[PDB]
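*Asks:* Mind having a look at this structure? Questions to follow.
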Amino acid sequence: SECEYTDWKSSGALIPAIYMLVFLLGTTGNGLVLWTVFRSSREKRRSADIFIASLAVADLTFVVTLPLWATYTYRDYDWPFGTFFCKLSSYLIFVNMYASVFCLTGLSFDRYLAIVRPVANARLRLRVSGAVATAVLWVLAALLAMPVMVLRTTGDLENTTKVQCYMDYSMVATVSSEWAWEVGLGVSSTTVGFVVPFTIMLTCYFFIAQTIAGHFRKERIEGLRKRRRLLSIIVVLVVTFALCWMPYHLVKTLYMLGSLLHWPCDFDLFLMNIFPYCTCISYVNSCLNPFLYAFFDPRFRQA
Amino acid sequence: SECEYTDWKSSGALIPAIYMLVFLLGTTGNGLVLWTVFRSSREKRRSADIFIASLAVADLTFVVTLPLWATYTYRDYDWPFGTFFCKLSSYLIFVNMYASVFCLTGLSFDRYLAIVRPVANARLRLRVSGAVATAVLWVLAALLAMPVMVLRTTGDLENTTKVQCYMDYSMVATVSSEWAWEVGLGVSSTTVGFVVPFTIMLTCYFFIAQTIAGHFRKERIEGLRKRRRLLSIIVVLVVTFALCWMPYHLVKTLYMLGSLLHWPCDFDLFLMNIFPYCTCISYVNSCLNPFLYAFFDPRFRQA
Amino acid sequence: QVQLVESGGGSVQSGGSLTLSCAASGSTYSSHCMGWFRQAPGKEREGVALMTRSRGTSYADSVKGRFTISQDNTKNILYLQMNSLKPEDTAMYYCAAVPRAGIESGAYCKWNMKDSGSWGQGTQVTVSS
Amino acid sequence: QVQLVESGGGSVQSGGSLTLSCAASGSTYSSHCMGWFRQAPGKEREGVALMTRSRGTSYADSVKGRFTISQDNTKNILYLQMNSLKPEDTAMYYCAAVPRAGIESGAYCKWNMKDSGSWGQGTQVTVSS
Ligand SMILES: CC(C)CCC[C@@H](C)[C@H]1CC[C@H]2[C@@H]3CC=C4C[C@@H](O)CC[C@]4(C)[C@H]3CC[C@]12C
Ligand SMILES: CC(C)CCC[C@@H](C)[C@H]1CC[C@H]2[C@@H]3CC=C4C[C@@H](O)CC[C@]4(C)[C@H]3CC[C@]12C
Ligand SMILES: CC(C)CCC[C@@H](C)[C@H]1CC[C@H]2[C@@H]3CC=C4C[C@@H](O)CC[C@]4(C)[C@H]3CC[C@]12C
Ligand SMILES: CC(C)CCC[C@@H](C)[C@H]1CC[C@H]2[C@@H]3CC=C4C[C@@H](O)CC[C@]4(C)[C@H]3CC[C@]12C
């Protein structure tokens, strides 16, 4: 008589309903975002737009798999889609996370170049190409999400009729080292998806804030307004991504650290039960972006 | 009176290999076709451009689902993707067929307008718009292929531990009317996908040839050459579609009519075993088109 | 309108050979697939020999080799040669016809629908010792 | 890394209250999931009581209700009490520990690879008729 092993209240079909609504809203909004970005003349296209485009693509590559996951939750964690589709859906989840955070990092670096250092910003724009940066970020996201594609599978664990899409470590690990592989993969994913990109983003934002405070007595009003527009929408996107993907990574890393510090079973069960909601909010991030574009950037509203 | 039931060998991996090759070639070529159509000057977008774009879209939608059928055939007719993907893939197959034949019918009608009745061609261009025609044809294709989505399902037929993706007329009929429903659906599909559209095509081509017979002694040489080029590519597309989808419809209709004519056991078995190759040939059309554009249409070669 | 009529299946001691047959009506090779099932008293009905598009004719373990199923499309008949019986072969046998899937599916016989298909009246094959 | 040792071996006539305990080292509640299996003499290994995430606890049908299962994470000890013993219960009880999937999967205990997790040494339980 240690503790319970159940899965708390069923919560009804709230998670599948949110997944379906987020699928619809994200598909519509990200299609509109791509349309607005690529309908403007190439001569009147800023650099940041390309990153925005990738963001939309990332969301558009995940929201389409959201209905499947919704079905997964409706049938009490049953996967009637095949090992290949479990792999592809989870791979697209991780690709969305990595690509979104890399696009935010690139946007913050672009703002850093424009704000703190304009001459070398022009120099780097001459050197660094936006298309090359987008290709590099997408290739890196794909290569980083490859382990999810490799190690996912389907199986009727616990002998119930349901089939579960789970990450199997029996291929690359022994009976014991399975926890080591899981903790390593989770910590590396959390690092390169939240921690490192956000420390680059926070250093960039600290320098931008310092330079803005210094130049509040200087600089040009019109350029100040334009940079305020772009920095505001970019900061809103970054903060929304932080609030939407921080619970997920936090609970994941708390589970990993409780594998070591030996948290009481009550806390581990609590983490197990709250994690679906963190997953849900992380998915909701994939549709929250177009509405942010439609309220802080009047350019998207008019077009 | 032996009445064998089994098929001829297994064709090895030839059918899955052709499916994968058509997947790659169709994706690449149809993406290039859409890019070429939508990249040139919008003022120079002829009426054939929208129909070519719809053809490419249908081919792309079908070749996307082609790898699923390749896997299905590879594993001795086992469907691991669930009922939803069975329904979606079969529905996309029929949507591709209907949309392709409707787009070729529209191309032939446009040639009839611009070659036989230029004044009535201008009048209909003033009245009928390309976007409306494309929307009507795509909606009609979706509605006509909806029965396949409704009735197709997955079932472990025959107790071989292999789930098969088959049309289930059990819901819409009793046992005594299953054959009637199957024959009616197949004959209606064959009619609206290959007989009425090709009757319209042949009437248009007959009148085009009748006018061109007189035009051989009159008319401007340059306009005649432009009409020759566009009519040549459109006629090549129509003839390729005919040769690709004629084995499928012919074998299907022969099998359906065999019940009425009480065809022998051997002929029914021969049609049964020859049908997969007819299906493969029909699928090849989804990738044959871009090469036809390359060898005939000068615009595609330039791009 | 597919209809079935049984025959044969009398009383023979163990190790014998019962010639058993089922007629047909309104069923063609391109539309329906036939099979022989048996139900034994005190337990559940089972499949004995099914005309099967895949893997050829399918047999149960207890009837491998000893039994043999044949079909004539011209006369629309299905046969069975229960040779070398065993004392456990006493049961009531039925001939069942199931719709055949379309040529698009692969013309596989819809045996999962065996309950909804047309079933014969059956005959009490009383195998003695 | 994770090893288990059982106890409780004894002979009790029908209707007994015999308890069994299994230990664990280098295994936690968030990393591993345990249960009790039986292997009848001359028969295959059969599950008895597996602690599972989906159903909390999964009990074997033939013994359902007449027995109890519990765990203690403080000392990593699993317990299984057989009440109202039956003569057929004489078998080889084992305690099995399989890895538990992460929170991403849903922490479902990976019983599908019961033949790959750490297995107990074994405990014979004999019941007189
Ligand atoms: C004026 C011109 C240049 C604008 C061109 C706009 C193009 C690039 C935009 C407009 C609408 C967009 C599509 C809208 C919706 C979807 C569905 C999604 O699941 C994949 C992307 C896809 C298919 C988009 C691709 C890019 C797209 C075709
Ligand atoms: C549940 C199991 C049995 C399903 C197995 C499906 C496998 C064999 C199929 C389904 C979809 C297929 C993929 C579809 C698309 C691509 C991308 C292309 O650039 C290379 C081939 C590749 C990578 C295919 C490889 C084979 C593939 C992964
Ligand atoms: C100067 C301006 C007007 C040029 C506009 C070019 C636009 C319309 C072109 C250039 C790139 C093209 C895309 C390139 C690749 C793909 C992927 C393919 O699977 C479907 C077609 C699609 C989605 C194309 C659609 C049309 C497209 C978006
Ligand atoms: C094998 C079985 C159990 C799988 C069940 C899958 C079902 C429940 C899921 C899978 C994909 C889903 C569809 C995905 C996309 C769309 C298009 C949208 O415009 C309406 C909803 C609709 C049509 C969804 C309805 C529900 C759906 C069909």
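Per Swiss-Prot, chain A residues shown: 17-319, in order.
Per deposition record, electron microscopy, 3.0 Å.
For all residues, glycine too, the Cβ spot is worked out from N, Cα and C.
Relevant sequence annotations retrieved from Swiss-Prot are reproduced here:
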type	residues	note
MUTAGEN	A:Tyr88 to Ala	Decreased APELA potency. No change in APLN/apelin-13 potency
MUTAGEN	A:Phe110 to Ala	No change in APELA potency. No change in APLN/apelin-13 potency. Decreased G(i) signaling and no change in beta-arresting signaling after APLN/apelin-13 induction
MUTAGEN	A:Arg168 to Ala	Loss of APELA signaling. Loss of APELA signaling
MUTAGEN	A:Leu173 to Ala	Decreased APELA potency. No change in APLN/apelin-13 potency
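I'd like these features described in context: how deep, what's nearby, how far apart.
*Replies:* For the recorded site, A:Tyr88 (mutagenesis position), the DSSP three-state label reads helix.
The C-beta environment of A:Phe110 (mutagenesis position), restricted to residues of the same chain at least 6 apart in sequence and closer than 8 Å, consists of A:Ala157, A:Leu160, A:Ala161, A:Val164, A:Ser205, A:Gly209.
The Cβ of A:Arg168 (mutagenesis position) lies under 8 Å from the Cβ of A:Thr99, A:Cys102, A:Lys103, A:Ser106, A:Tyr107, A:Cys181, A:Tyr182, A:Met183, A:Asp184, each on the same chain and at least six residues away in sequence.
The Cβ neighbour count for A:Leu173 (mutagenesis position), using a 10 Å radius over every protein chain in view, is 26.
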*Asks:* So if I measure Cβ to Cβ from A:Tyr88 (mutagenesis position) and keep only same-chain residues at least 6 apart in sequence, which ones fall under 8 Å?
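*Replies:* Long-range Cβ contacts: A:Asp94, A:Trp95, A:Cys181.
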*Asks:* Would you mind listing, in sequence order, any of the mutagenesis positions A:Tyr88, A:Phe110, A:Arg168, A:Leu173 that have a CB less than 8 A from a CB of chain D?
*Replies:* A:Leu173
